[PDB]
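Student: Before anything else, here's the structure in question.
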Amino acid sequence: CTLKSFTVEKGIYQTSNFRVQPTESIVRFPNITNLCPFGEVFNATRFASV
Amino acid sequence: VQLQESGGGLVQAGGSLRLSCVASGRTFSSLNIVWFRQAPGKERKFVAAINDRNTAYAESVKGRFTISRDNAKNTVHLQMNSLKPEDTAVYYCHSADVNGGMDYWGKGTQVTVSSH
């Protein structure tokens, strides 16, 4: 197919390349230390007035 | 816990009263105060909110009410002038930071204005 003929001469011929596909995707972000005070935003003792 | 309340009492017209609202803590310079009053048998209405260093009063309390704060002793003094019988109400004072948190409920003192 790559030589465009049905008969190929003696020799060694380059063809489609070899490629090791990735096994899977891995993601690594560091630890979490500070988070927004949702306990003071949504869990307030008494909500403000309109 | 709670907010300590004082300054209430039963007085006749033309007298002088000074309500007090003190909130314990260590960040008084960032505290904001919202006031309310609840008349017996009537609706409870907002009185005066002194936030940062700004002051304001409602229709029936403007000029009559002279709100003030004491940064030295965490004290809020409200000078009372031009007593009116219809203003007999229980005043609930509120203390909070700029966020609106640290919400403590004031018990409220009995304030009465006697008619003539």
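Using Swiss-Prot numbers, chain A covers 301-350, in order.
Yeah, the Cβs are placed from backbone N, Cα and C, and that goes for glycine too.
Pulled these from Swiss-Prot:
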- A:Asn331 to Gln: Reduced viral infectivity (MUTAGEN)
- A:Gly339 to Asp: In strain: Omicron/BA.1, Omicron/BA.2, Omicron/BA.2.12.1, Omicron/BA.4, Omicron/BA.5, Omicron/BQ.1.1 (VARIANT)
- A:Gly339 to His: In strain: Omicron/BA.2.75, Omicron/XBB.1.5, Omicron/EG.5.1 (VARIANT)
- A:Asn343 to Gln: Reduced viral infectivity (MUTAGEN)
- A:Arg346 to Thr: In strain: Omicron/BQ.1.1, Omicron/XBB.1.5, Omicron/EG.5.1 (VARIANT)
- A:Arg346 to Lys: In strain: Mu/B.1.621 (VARIANT)
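Help me picture these features in the structure, burial and contacts included.
Tutor: Long-range C-beta contacts of A:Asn331 (mutagenesis position), restricted to its own chain and to partners at least six residues apart, with a cutoff below 8 Å, are absent. In the three-state DSSP scheme, A:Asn331 (mutagenesis position) falls into the coil class.
In three-state terms derived from DSSP, A:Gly339 (variant position) belongs to a helical segment.
Same-chain residues at least 6 positions away in sequence with a Cβ under 8 Å from that of A:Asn343 (mutagenesis position) are not found in this chain.
Residue density at A:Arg346 (variant position): 12 other Cβ atoms are found within 10 A of its Cβ, drawing on all protein chains shown.
When secondary structure is read from DSSP and collapsed to three states, A:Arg346 (variant position) falls in the coil class.
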Student: Go through the recorded positions A:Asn331, A:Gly339, A:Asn343, A:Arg346 one by one and keep only those whose Cβ is less than 8 Å from a Cβ of chain B; report them in sequence order, or 'none'.
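Tutor: Listed recorded positions passing the 8 Å Cβ cut to B: A:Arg346.
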Student: How many Å separate the Cα atoms of A:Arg346 (variant position) and A:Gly339 (variant position)?
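Tutor: Roughly 12 Å, rounded to the nearest whole number.
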Student: Name the residues of the same chain, 6+ apart in sequence, whose Cβ is under 8 Å from the Cβ of A:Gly339 (variant position)?
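Tutor: Same-chain residues close to A:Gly339 (variant position) (Cβ under 8 Å, separated by 6 or more): none.
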